[PDB]
Amino acid sequence: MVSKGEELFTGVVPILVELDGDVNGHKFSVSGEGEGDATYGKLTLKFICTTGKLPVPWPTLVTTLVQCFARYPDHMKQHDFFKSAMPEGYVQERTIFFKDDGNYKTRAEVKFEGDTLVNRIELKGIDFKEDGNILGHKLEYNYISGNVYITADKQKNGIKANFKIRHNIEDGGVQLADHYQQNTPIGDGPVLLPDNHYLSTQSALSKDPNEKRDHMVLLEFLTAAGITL
């Protein structure tokens, strides 16, 4: 295989996620667990708001809450930066601009801790409208999809990405979330720097009928594309 880190993803890998957030002074924490199967680009994850009631909509946190689980086609294996950075991992940083509203800034470390892939995140949101679609909880709970457009950042030995998410508004249009992303390796080893390509990503959100805590079940597929065979 073309990276050493790729070999860590040939089977089902356990995942843990931990997020601490503060949006307009509304603090919260989220814990998640599940597993990923990069052979199929498939993630199954369950998240709990460990602080009680989540003060923002769950859909707005999906993208923050492990792109190393993407399925890369055989002809694109040399473009998978994410797995190439493993096991030492990478820092993933975003600004997420919610059109006509506030923004999230996120910093995450994604790395193996033993046999488990762990995503640990800090999130800060500012300038939200207390009666906007976010703090007003006006968003639908169902699905998100989009293309993550990736480019190499050779000077940081990493990558950049950008994408736009449409969050359906209940009885309305959509709330746009414009994402800007950077990823840099934690370790000093060589990584794969990709040609331009994208991750086609689909997220399905549901509830566990036996779970009384504020929570989200996520089934997600992520597939690399955009380089022809």
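Residue positions begin at 1 at the first shown residue.
Looks like X-ray crystallography, 1.5 Å, at least that's what the header says.
Quick reminder: no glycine exception, Cβ is built from N, Cα and C everywhere.
According to DSSP, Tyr143 (mutagenesis position) sits within a strand segment. Swiss-Prot gives this note for the published mutagenesis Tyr143 to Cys (Swiss-Prot position 145): In mut1.9; shifts fluorescence lifetime from 3.03 to 2.74 ns.
Sequence-distant contacts (6 or more apart, same chain, Cβ under 8 Å) of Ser145 (mutagenesis position) comprise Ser200, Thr201, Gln202, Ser203. Where Swiss-Prot documents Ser145 to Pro (Swiss-Prot position 147) as a mutagenesis experiment, the accompanying text is: Increases fluorescence at warmer temperatures such as 37 degrees Celsius.
Recorded in Swiss-Prot as a mutagenesis result, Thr201 to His, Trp or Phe (Swiss-Prot position 203) carries the remark: Results in significantly red-shifted excitation and emission maxima.
Per Swiss-Prot, mutagenesis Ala204 to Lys (Swiss-Prot position 206) is noted as: Abolishes the tendency to dimerize and leads to monomeric fluorescent proteins. Its Cβ taken as reference, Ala204 (mutagenesis position) is surrounded by 13 other Cβ atoms within 10 Å in the chains shown. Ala204 (mutagenesis position) falls within a strand segment according to DSSP.
Listed in sequence order, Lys42, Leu43, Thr44, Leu45, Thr201, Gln202, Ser203, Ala204 are the same-chain residues six or more apart from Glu220 (mutagenesis position) with CB atoms under 8 A from its CB. Quoted from Swiss-Prot, the note on the mutagenesis of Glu220 to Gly (Swiss-Prot position 222) is: Suppresses the 399 nm excitation peak, leaving only the longer wavelength peak at 475 nm.
A simple way to gauge crowding: the CB of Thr201 (mutagenesis position) has 22 other CB atoms within 10 angstroms, across all the protein chains here. For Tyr143 (mutagenesis position), other Cβ atoms within 10 Å of its Cβ number 13.
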